[PDB]
Amino acid sequence: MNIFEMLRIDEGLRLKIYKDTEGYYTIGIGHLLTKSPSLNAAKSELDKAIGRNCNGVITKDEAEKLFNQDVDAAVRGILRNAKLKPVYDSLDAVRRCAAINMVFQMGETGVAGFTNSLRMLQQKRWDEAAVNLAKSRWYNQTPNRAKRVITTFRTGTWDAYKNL
Ligand SMILES: CC[C@@H](C)c1ccccc1
């Protein structure tokens with residue numbers, strides 16, 4: 001397992017514009033197009049992202065290219081953030097994937113309220129961190145995915161993903 005396989009499991013793959021769990025227009029492997037209610041706005045974002053007139057549909061190669069870009073952006077986001085970088089650097093490779101997963105899903109913004117979880121992770125208090133992470137809108141709104149990510153932080157193994 002690696003971060004691409006993990007996020008592919010969590011995000012799925014769809015080649016036509018769809019609405020994500022929050023109701024936002026998305027495509028490919030969890031590529032958010034816009035939070036605007038306008039499908040036309042989403043189509044325009046898609047054409048800009050891909051560099052051609054897509055009419056709301058892309059190829060698998062194009063989906064995977066956006067995915068590479070999005071994973072890269074998530075990692076860069078972590079490295080540029082003074083609150084996240086030190087915790088990320090303290091983690092082993094498997095737990096780093098769990099961190100990237102969260103940032104991919106919620107952004108640096110959506111992770112703002114996780115100060116206490118960040119501290120517990122930095123302290124390697126894995127069970128405590130796991131309990132804290134579940135006390136979140138994140139956990140309540142996407143509990144199956146959150147449980148997988150939290151298990152990954154708790155154990156430092158891929159046990160939650162190995163079966164899929
Ligand atoms: C706890 C928030 C998540 C995005 C994280 C965890 C450890 C290091 C960086 C980010």
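Think of each number as a place in line: the chain as shown, counted from 1.
Header lists the method as X-ray crystallography, 1.6 Å.
For all residues, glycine too, the Cβ spot is worked out from N, Cα and C.
Here is what Swiss-Prot records for this protein:
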type: ACT_SITE; residues: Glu11; note: active site, proton donor/acceptor
type: ACT_SITE; residues: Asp20; note: active site, proton donor/acceptor
type: BINDING; residues: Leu32, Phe104, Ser117, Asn132; note: substrate binding site
type: MUTAGEN; residues: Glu11 to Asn; note: Loss of 84% of enzymatic activity
type: MUTAGEN; residues: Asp20 to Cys; note: Nearly no effet on specific enzymatic activity
type: MUTAGEN; residues: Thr26 to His; note: Facilitates transglycosylation more effectively than hydrolysis; covalently bound substrate
type: MUTAGEN; residues: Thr26 to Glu; note: Complete loss of activity at neutral pH; covalently bound substrate
type: MUTAGEN; residues: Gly30 to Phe; note: Almost complete loss of enzymatic activity. The enzyme is destabilized by 1.5 kcal/mol
type: MUTAGEN; residues: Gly30 to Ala; note: Almost complete loss of enzymatic activity
type: MUTAGEN; residues: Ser117 to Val; note: 50-fold decrease in enzymatic activity
type: MUTAGEN; residues: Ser117 to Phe; note: 10-fold decrease in enzymatic activity
type: MUTAGEN; residues: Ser117 to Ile; note: 500-fold decrease in enzymatic activity
type: MUTAGEN; residues: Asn132 to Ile; note: 5-fold decrease in enzymatic activity
type: MUTAGEN; residues: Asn132 to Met or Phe; note: 2-fold decrease in enzymatic activity
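Location within the structure of each feature annotated in Swiss-Prot.
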residue : record                 : Cβ neighbours (10 Å)
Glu11   : mutagenesis position   : 20
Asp20   : mutagenesis position   : 18
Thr26   : mutagenesis position   : 22
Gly30   : mutagenesis position   : 21
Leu32   : substrate binding site : 17
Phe104  : substrate binding site : 23
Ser117  : mutagenesis position   : 23
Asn132  : mutagenesis position   : 19
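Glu11 (mutagenesis position) carries a helical DSSP state (H, G or I).
Filtering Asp20, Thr26, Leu32, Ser117 by Cβ distance to ligand 1 (under 6 A) retains the following recorded positions: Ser117.
Listed in sequence order, the mutagenesis positions near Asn132 (mutagenesis position) (C-alpha within 10 Å of its C-alpha) are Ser117, out of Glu11, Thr26, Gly30, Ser117. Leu32 (substrate binding site) falls within a strand segment according to DSSP. On the backbone, the CA of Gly30 (mutagenesis position) and the CA of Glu11 (mutagenesis position) stand 5 Å apart.
Here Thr26 (mutagenesis position) is compared against the recorded positions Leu32, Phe104, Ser117, and the shortest C-alpha distance is to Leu32. Listed in sequence order, the recorded positions from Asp20, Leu32, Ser117 having a Cα within 10 Å of the Cα of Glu11 (mutagenesis position) are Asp20.
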